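Colleague: My questions will all concern the structure given below.
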Amino acid sequence: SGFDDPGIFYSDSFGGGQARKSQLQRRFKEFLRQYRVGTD
Amino acid sequence: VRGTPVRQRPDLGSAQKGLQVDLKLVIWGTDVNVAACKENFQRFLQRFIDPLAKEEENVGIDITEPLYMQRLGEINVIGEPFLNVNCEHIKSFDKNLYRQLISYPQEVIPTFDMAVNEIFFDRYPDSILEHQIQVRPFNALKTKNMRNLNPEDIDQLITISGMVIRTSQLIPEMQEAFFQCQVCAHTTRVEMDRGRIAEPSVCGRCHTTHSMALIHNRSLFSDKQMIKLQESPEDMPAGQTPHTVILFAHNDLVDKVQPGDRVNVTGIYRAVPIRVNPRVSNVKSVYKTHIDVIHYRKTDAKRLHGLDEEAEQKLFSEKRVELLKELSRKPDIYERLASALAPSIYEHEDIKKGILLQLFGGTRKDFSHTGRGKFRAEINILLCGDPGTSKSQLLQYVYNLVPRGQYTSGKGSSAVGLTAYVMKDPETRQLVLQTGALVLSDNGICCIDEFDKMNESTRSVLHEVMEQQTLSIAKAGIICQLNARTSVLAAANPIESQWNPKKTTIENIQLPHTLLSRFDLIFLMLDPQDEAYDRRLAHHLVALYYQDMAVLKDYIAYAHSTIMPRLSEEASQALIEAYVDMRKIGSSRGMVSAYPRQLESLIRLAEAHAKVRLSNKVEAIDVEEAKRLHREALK
Amino acid sequence: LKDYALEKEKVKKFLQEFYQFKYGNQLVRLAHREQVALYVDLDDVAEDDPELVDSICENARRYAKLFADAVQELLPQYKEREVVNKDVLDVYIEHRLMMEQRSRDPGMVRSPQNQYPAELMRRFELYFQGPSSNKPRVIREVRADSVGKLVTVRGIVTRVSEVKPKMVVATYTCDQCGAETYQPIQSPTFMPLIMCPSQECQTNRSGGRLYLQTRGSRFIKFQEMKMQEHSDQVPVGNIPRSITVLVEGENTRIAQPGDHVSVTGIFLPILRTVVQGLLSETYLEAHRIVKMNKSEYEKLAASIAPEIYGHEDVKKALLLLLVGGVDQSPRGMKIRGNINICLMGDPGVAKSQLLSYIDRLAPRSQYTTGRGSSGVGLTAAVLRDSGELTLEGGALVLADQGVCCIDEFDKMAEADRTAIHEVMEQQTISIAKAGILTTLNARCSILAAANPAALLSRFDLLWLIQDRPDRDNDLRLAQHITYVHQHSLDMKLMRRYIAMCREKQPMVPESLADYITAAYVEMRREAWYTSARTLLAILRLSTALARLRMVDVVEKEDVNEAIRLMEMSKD
Ligand SMILES: Nc1ncnc2c1ncn2[C@@H]1O[C@H](COP(=O)(O)OP(=O)(O)O)[C@@H](O)[C@H]1O
Ligand SMILES: [Mg+2]
Ligand SMILES: [Zn+2]
Ligand SMILES: [Zn+2]
């Protein structure tokens, strides 16, 4: 049974002055998805 | 909260994230809300009066006031911050809160703690406890068999019952490490967090890298205690051997319960992995499991009061005390109790009075100033009788009825196995000294069946305990002296397994005189061929075939509590005269000739009867009854 | 070889469509979680497709994976209501799939190793039961060639560990992120993890520092049991070979020490780690457990060992014990409903054969001669196991509820004699020996045999057999046994009647109180060794005879036959 080793499966981060890089990537994602130019 | 310290809960378990999620805002993995459980238990605290609160069994508990509020009042008048939350009270009140607590203990319990501290400090502003009150939830619905527990109750509060085997030495473990910078002497405490410390790795003052060293004996330690315990399951499937379970006690419950004590144990069932080898940091797939401990219930409805239970003052209501006292004042109390003991067997009045006097036990007294060694205060009985006479059933009944009861039978024993032996504990690997039956019975009873078939190499062990109650193990392991102050209830068959009437008493018994003079009572269980007795016994047995304890145990408990009878002048002169009389009588050979040991026997039996009557002084009635019972027992 | 997507499609259509929807009812029950285990039957799959069955026999493990995942995907369409979430484990799985739905983003693709695995989220288990065509093979003969093959074996049990939680899928949580990573365990050991591969951690460049805990994990009911060759299976002179078997899920707590078992499973290897190669241990992964061949009035007693002649009253008392006197625990003190017999005899009357037949008969039975089982053989002792001082049992504690057929009780060791006296008197065994401090529970019934006082005084029946040579008796017995050699009820039916008979629980009537007391005193006068033990003997035999009649009330006929038996025994 120790012959094989399947991976280490994982999941998402459900729950949970200096910011964090995942938050900053999120801020870039929102900025680049939702930015409006011109006028109505 | 005033500001009292929040001391961590080592027994509940290591901390966790406490992750919460919305479906209002429950805890992840659980159907619990902090707010809901907290409020439900606050309701339970403020409004839960009993449907019935027997004052006799629950002294200090009324039927008028809310139940736990007066408990908080007593926790205010004295300083121990612990509240006995009966899980079955919770079951009657709120089944939902029962489910949440006995499914999710380590998180529901801190909320209960928060609520209790909040209510208590609201009630009493200036009251000062050393730390927060803690709730002890016990008497959860009894699982019968550990071997029938499932892998779904991990970290789920269970309850079982059984006898201890060993309570190993304390083991400190870290809770708040202390670090000091080797260069600049900057200090810092590091709280243990979720199962492992955080070595600071940089000085906070001089910023040197990894100059922070762990000063050991400045740290904070909670204690521990491995407590190996043998289960007494109420379910015994067809071949499940006696299950034994490790109990890790912590800061407040350590050394609260000794070996041989019989306890219900409610506690957190906790799986922990097993390391592959002691130095490699791998582990095993096949975990161990050990119950933690959140509570031990000492009280048992089948046994009698324990030693510390008797010792503690606030144990009986005034009404119960008066009931016991007037029950004593009633003249026939001794024969009523001798009738009560073992209701199944039919009218062994003499033997039952003797066994009762044993259970009450003689008066304890101190000879250190006199330097006469230690005077054995216990009583010892030898049921010498033909095989098949219910002597063995008397042994089983009294063994079950008494706590600190151990049991041996013939040559299912050994000298080292009764005294002690050094073996390696397979959880700590240190060579540790495990006790035997004669040390587990330290302040109780050893019931020995087949006492003739107990080859003299073993009865050599019984000699020392019966003469002086010390048991000196002198062995390469240790050279020490174990207390073994055990009363003895021996059962012996005659030679060839039938009492020959031609042979006299000693000749028939065939045991050493130096042993038979130790037993201060000997009963020759014989069967006269009274046809009336035969008919009555038949009707009794078939009657139980077709087919009080509380007052008895409370009575004995009160007697041990504050009845220590002393000899009177009348009793002493009667003892001297009766000893000379018995010496003259038994001077005829064949029968057990008297001795100064038999003088001590008479004194002890007199003290026991005075204890039964609560006389607080041994009387002529006591010594006369001791003489009468000794003669009629030996005849 | 084949294509396992095709195989999975095959078995999916099969499980949906085969029969009352035979497998469909099982599927919906487990979908609602009214059963936690499932069992494929290769007879039921050879009902239509033999190639798939032969492939399952030859590479069973893979198809086990296929079947279990196929049923896992068949689950939700069979699900019809909201289950009550009976376990905190149910709470976890529901919460997990809920948050997966919450942050699903269904178009968004996720890695091949970012998903809740089947072995975690299944919550059911799937096993097999090999076909009748598959002959159960000898435990010695299951060699390396039969590794991976599906194989059934029949063997006696020797010792069985308890149910401790084996890890299946360890669950780790992080110190910064908050995701929850899995380490699916397979082998006897695993190195823990200390770093979190959650993508939030990979984005942050934070220390993983994840901490294992048991809450979110998936344990399982795991036992390692031992098994031993059948003494008939064994070759001419070799000792019986053993085998280790691994028991999982709803296969746990079936076999028990001493009980014959048939286990159906696959013979998969473990890493051995001194000669080169790549060596490996062998354990049989059980997939169906069936106890077999021991633990599945006048004509009846004569059916008890027809090969013996005479001793009709002995056989009747043996039938009576096998039914067992009524178990009673009135007013705390125990009056056990066991019946204890001794057969003192002249040398050779088939008393040993009677004991052997009772051994083959009773659902729990242990036939012990003098010295093959002495000391620890009869008592319980300590042994290394998760290594630990496992206390396990000898003959009597193995026969905790059954019948110990003790042979040649006269010449037993004196410690064995003492222990047997203890168990007959109180159905416990107290020990305070070198490394043992216990009180075993042994609710056994004793069938002693011996050759010519304590015996008389501690028993319910003693029978002296003196074959006084009578010409006609010996002539008939000689004709009988010669006919036996010449020609060489069924046991299962006999045992079924006994098994049902065990559970009627009569209660004695008041009408017989005068009768029983009168008979007791009259027997005492006829004696004047009899006493209260003999009173209890007649009374127990009366209860057991009422049980044999199956009526719940004892009568005068019962006590009459009891006195008949005891009179015959004494005389
Ligand atoms: N009626 C009978 N039926 C079968 N076998 C018999 C019969 N009578 C005698 N025997 C034989 O007697 C032999 C001895 O029996 P055994 O069990 O050794 O008695 P014991 O051990 O009590 O001396 C057996 O081998 C058995 O074959
Ligand atoms: Mg024999
Ligand atoms: Zn510094
Ligand atoms: Zn992480």
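Per Swiss-Prot, chain B residues shown: 107-129, 149-672, 683-770, in order.
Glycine residues also receive a Cβ, built from the backbone N, Cα and C atoms like all the rest.
What Swiss-Prot shows for this protein is this:
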| type | residues | note |
| --- | --- | --- |
| BINDING | B:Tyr471, B:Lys516, B:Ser517, B:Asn618 | ATP 2 binding site |
| BINDING | B:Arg497, B:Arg643, B:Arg732, B:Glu735 | ATP 1 binding site |
| MUTAGEN | B:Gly364 to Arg | Reduced MCM complex DNA helicase activity. No effect on MCM complex formation. No effect on MCM complex ssDNA binding and ATPase activity |
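For the listed features, I'd like the structural context: burial, neighbours, distances.
Modeller: With a cut-off of 8 Å between CB atoms and residues at least 6 apart in sequence, the same chain places B:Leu508, B:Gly510, B:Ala616, B:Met650 near B:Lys516 (ATP 2 binding site), listed in sequence order.
B:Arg497 (ATP 1 binding site) falls within neither a helix nor a strand when secondary structure is assigned with DSSP, and so counts as coil. Sequence-distant neighbours of B:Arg497 (ATP 1 binding site): no residue of the same chain at least 6 apart has a C-beta under 8 Å from its C-beta.
Following the DSSP three-state reduction, the secondary structure of B:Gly364 (mutagenesis position) is coil.
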Colleague: Between B:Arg643, B:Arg732, which of the binding-site residues has the fewest other CB atoms within 10 angstroms in the structure shown?
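Modeller: Among the binding-site residues B:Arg643, B:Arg732, the sparsest Cβ neighbourhood within 10 Å belongs to B:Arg732.
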Colleague: Would you list the recorded positions among B:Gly364, B:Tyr471, B:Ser517, B:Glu735 that come within less than 8 Å, Cβ to Cβ, of chain C, in the order they occur in the sequence, writing 'none' if nothing qualifies?
Modeller: B:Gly364, B:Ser517
Colleague: Cα-Cα, whole number of Å: B:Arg732 (ATP 1 binding site) versus B:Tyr471 (ATP 2 binding site)?
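Modeller: It is 32 Å, counting Cα to Cα.
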Colleague: I'd like the number of other C-beta atoms within 10 A of the C-beta of B:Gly364 (mutagenesis position), please.
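Modeller: There are 25 of them.
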Colleague: Roughly how many Å separate the Cα of B:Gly364 (mutagenesis position) from that of B:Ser517 (ATP 2 binding site), to the nearest whole number?
Modeller: 23
Colleague: Compute all pairwise C-alpha distances among B:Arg497, B:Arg643, B:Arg732, B:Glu735, the residues listed as binding ATP 1, and give the largest one in whole angstrom.
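Modeller: That value is 17 Å for the farthest Cα pair.
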Colleague: In whole Å, how far does the CA atom of B:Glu735 (ATP 1 binding site) lie from that of B:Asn618 (ATP 2 binding site)?
Modeller: 26
Colleague: List nothing but the largest Cα to Cα distance in Å, as a whole number, among the residues B:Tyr471, B:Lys516, B:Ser517, B:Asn618 that the record says bind ATP 2.
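Modeller: In whole numbers, the farthest two Cα atoms are 21 Å apart.
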Colleague: Which one of these binding-site residues has the most other Cβ atoms within 10 Å of its own Cβ: B:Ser517, B:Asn618?
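Modeller: By the 10 Å Cβ neighbour count, B:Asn618 comes out on top.
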Colleague: Which of the three DSSP-derived classes (helix, strand, coil) applies to B:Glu735 (ATP 1 binding site)?
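Modeller: The residue in question, B:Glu735 (ATP 1 binding site), is helix (DSSP, three-state).
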